[PDB]
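J.: Mind looking over this structure? Questions follow.
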Amino acid sequence: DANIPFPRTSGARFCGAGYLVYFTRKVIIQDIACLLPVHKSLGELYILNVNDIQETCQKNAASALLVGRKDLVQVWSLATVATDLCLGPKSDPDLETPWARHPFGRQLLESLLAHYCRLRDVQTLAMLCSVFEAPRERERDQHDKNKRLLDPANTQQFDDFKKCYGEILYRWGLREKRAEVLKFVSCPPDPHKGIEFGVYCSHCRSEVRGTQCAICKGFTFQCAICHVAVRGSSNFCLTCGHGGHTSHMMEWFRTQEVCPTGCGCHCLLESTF
Amino acid sequence: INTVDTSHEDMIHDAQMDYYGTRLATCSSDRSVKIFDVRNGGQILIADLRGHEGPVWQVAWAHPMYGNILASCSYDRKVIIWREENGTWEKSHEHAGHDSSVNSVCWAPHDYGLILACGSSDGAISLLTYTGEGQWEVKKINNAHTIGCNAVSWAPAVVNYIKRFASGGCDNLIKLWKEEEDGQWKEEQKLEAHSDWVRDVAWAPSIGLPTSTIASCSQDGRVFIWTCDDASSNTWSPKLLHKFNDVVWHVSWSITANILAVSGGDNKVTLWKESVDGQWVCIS
Amino acid sequence: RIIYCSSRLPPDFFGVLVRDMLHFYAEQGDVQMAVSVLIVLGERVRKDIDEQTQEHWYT
Amino acid sequence: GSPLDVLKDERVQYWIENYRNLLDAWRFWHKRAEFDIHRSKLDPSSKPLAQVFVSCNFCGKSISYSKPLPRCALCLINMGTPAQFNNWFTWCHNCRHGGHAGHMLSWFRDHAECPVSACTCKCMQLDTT
Ligand SMILES: [Zn+2]
Ligand SMILES: [Zn+2]
Ligand SMILES: [Zn+2]
Ligand SMILES: [Zn+2]
Ligand SMILES: [Zn+2]
Ligand SMILES: [Zn+2]
Ligand SMILES: [Zn+2]
Ligand SMILES: [Zn+2]
């Protein structure tokens, strides 16, 4: 038994997203989000909207002042000034210097990124990258690589920042923010592999993999409620195969509890495993 | 700050906690496990698993990527996986090959698949990469150490992939293991700086920065950080920490590799953080 | 105005950026901006550039 | 209580179909199904078709329910794990995507785009009911 390890009667390790646990000679859970360079409340209050980038900047500045950090207000103010839509590059060099080559554009962003990388937090890094994400052939290619405000050589690093803040966000439990943030990734998504669904044709009764039949040139799935063609979400019944447009069966199963198609097939407890 | 009711008749060994923060985990010397309700701060027992024939050490959980899975490893040589099915906790599938007492168990990043890793005193590196339809494709690497493996730690997913993990045993040595394109878990490097029996190894979670970090605690006092700043060089440059008065067995990282908390034989937990000058500084 | 007229950023954090702006604007032959910015900012930035370059700008 | 031969009358079927069309045009959504239910109860030729049939893509094996067919685009949990309607899984005719019914409902209430990654096809805001 000498070769065996020796008994351990203590321990203390990280868990969750802001807590610890120490089994040192019961166990105590103490919230320690005060020492992490990341703050959950900012994660709740933030907002990203590709429709209007300026609005996200001012609202984020307001939230930053609300949570009490006099650094993010400066950073977001510089951001909202920097991403003004009147500073857009032109697709011809021979007119004017791009804003990237200005010593207040790319270089300021690089300095701030280095500073927060030293601080070792992913929140502001991912947010800033998400916001800023927006012979003759050689000259055009070099100008194209030179217009943008984010260095093309660190796209993998920026994606890594984003997909790490995403795991943080999922850990916290506010996921819709994660689904918003994980769009700006330059990396294409992985597609799904396995089985897939097929809606038999409503006219020729053939299994067609799509919203439109390849033989009858019509709609293969018809709503079990409105009796029309559907293009949205289905969430149909797997036992009997009947289904419709999402609002319609949601309304049906609000109070009614039998298959509208008539096969009976009360799948409200069958499909829902 | 809330204190969970132990309700056990043995000394606990480790207390892991699920991904979202909902339920606590437990170990003891009576070969029993118990998962409680940390939600709202009211400790409610959800099970009292009559486990193996001997004391258990580690219960590290898995990602909900593949669902509610638990892991366990005991002095009575056995590896057991639990899943909370239909409102109850019950046995799901097991691993049998264990010549000696098992020392550690850790899970894998939620991009390699659903892979377990374990190490026993027999010195055999037996990954338990769970196959489909409930079976486990138990790969093995025997004679991984002169005396036996103690603990393993995996590496963050960095761009198939190039999987890795790190381990160290009672030979006062630390090893690292990569995979060939075919699937051979042979060797990548052999880092050795301590003379005492190294116990635990951990990888700092990768923010995106091209600098790794391996904080490991040996038997006597060796708490050397194992930074590997250069990707091509594959050279680890120690930066030793303070020397503990007693033996140190555990190590754990924060979620952004900022704070390091170590567990030692003095029944105390001290929280550390690297300073501006690169030195590691303790905290309150 | 944001940088000067302002859990805080370090004080002398933007000095290199301002100096590089002054050099960038002066280099391409536009001194109406470098001189004006120099005059307005005063001691906040004047103690960062050498005297010879300043005299060149002004003259 | 007509007999099978009587229920096979062309006039009867045409009249029933005309009534069905009229009942459809009246927008009485929850009532047309009632006539359908009575038709299926009284007669077993009025049974509805299977319609949706999940069999496509690559099939595959060693990984099956009873690789995978769903994935939760908004929780990345395989569908079928143990408000009952809120636990189902929706699919997109156009967006070629899907996810948890409650998760999709909440995200589409808040967000207004294909949560399917790097996608643009509105999986629900396409019929505009
Ligand atoms: Zn057709
Ligand atoms: Zn059904
Ligand atoms: Zn049906
Ligand atoms: Zn419909
Ligand atoms: Zn199959
Ligand atoms: Zn769609
Ligand atoms: Zn889902
Ligand atoms: Zn989509």
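Since chain A takes its numbers from Swiss-Prot, the residues it shows come out as 531-555, 646-754, 836-974.
Heads up, header says this was done by electron microscopy, 3.8 Å.
In case you wondered, yes, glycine gets a Cβ from its N, Cα and C as well.
Heads up, here are the entries from Swiss-Prot:
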type	residues	note
BINDING	A:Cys902, A:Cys905, A:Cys914, A:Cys917	Zn(2+) 1 binding site
BINDING	A:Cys927, A:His946, A:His949	Zn(2+) 2 binding site
BINDING	A:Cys938, A:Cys966, A:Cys968	Zn(2+) 3 binding site
BINDING	A:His943, A:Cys960, A:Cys964	Zn(2+) 4 binding site
MUTAGEN	A:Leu698 to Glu	Abolished interaction with WDR24 and assembly of the GATOR2 complex; when associated with 728-E--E-732
J.: Sub-8 Å Cβ contact with chain D: please pick out which of the binding-site residues A:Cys914, A:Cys927, A:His943, A:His946, A:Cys966 have it.
T.: A:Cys927, A:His943, A:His946
J.: Using DSSP, would you call A:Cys960 (Zn(2+) 4 binding site) helix, strand or coil?
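T.: The residue in question, A:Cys960 (Zn(2+) 4 binding site), is coil (DSSP, three-state).
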J.: Suppose we call a site close when its Cβ is under 8 Å from a Cβ of chain C; which of the recorded positions A:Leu698, A:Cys917, A:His943, A:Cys960, A:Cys964, A:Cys968 are close?
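T.: Cβ contacts with chain C under 8 Å: A:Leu698.
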J.: From the recorded positions A:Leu698, A:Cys902, A:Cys914, A:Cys938, A:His946, pick the residue whose C-alpha lies nearest to the C-alpha of A:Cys964 (Zn(2+) 4 binding site).
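T.: Comparing Cα positions, the candidate nearest A:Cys964 (Zn(2+) 4 binding site) turns out to be A:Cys938.
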J.: Using A:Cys927 (Zn(2+) 2 binding site) as the reference point, find which of the recorded positions A:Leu698, A:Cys938, A:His943 has the shortest Cα-to-Cα distance to it.
T.: A:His943
J.: Taking DSSP three-state, what's A:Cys902 (Zn(2+) 1 binding site) in: helix, strand or coil?
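T.: Coil, per DSSP.
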J.: Which binding-site residues are spatial neighbours of A:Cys960 (Zn(2+) 4 binding site) here, meaning Cα within 10 Å, out of A:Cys914, A:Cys917, A:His946, A:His949, A:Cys966, A:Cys968?
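T.: A:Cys966, A:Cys968, listed in sequence order.
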J.: Relative to the Cβ of A:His946 (Zn(2+) 2 binding site), which residues of the same chain, six or more apart in sequence, are found under 8 Å away?
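T.: Counting only residues 6 or more apart in sequence, the Cβ neighbours of A:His946 (Zn(2+) 2 binding site) under 8 Å are A:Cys924, A:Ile926, A:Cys927, A:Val931, A:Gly933, A:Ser934, A:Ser935.
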J.: How long is the line from the C-alpha of A:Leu698 (mutagenesis position) to the C-alpha of A:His949 (Zn(2+) 2 binding site), rounded to the nearest angstrom?
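T.: A:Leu698 (mutagenesis position) to A:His949 (Zn(2+) 2 binding site), Cα-Cα distance: 48 Å.
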J.: Sequence gap of 6 or more, C-beta under 8 Å: which same-chain residues meet both conditions with respect to A:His943 (Zn(2+) 4 binding site)?
T.: A:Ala925, A:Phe937, A:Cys960, A:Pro961, A:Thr962, A:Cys964, A:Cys966
J.: Work through the binding-site residues one by one (A:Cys902, A:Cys905, A:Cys914, A:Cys927, A:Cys938) and point out the residue whose CB has the fewest other CB atoms within 10 angstroms.
T.: A:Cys905
J.: Out of A:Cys960, A:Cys966, which of the binding-site residues is least crowded by other Cβ atoms within 10 Å?
T.: A:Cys966
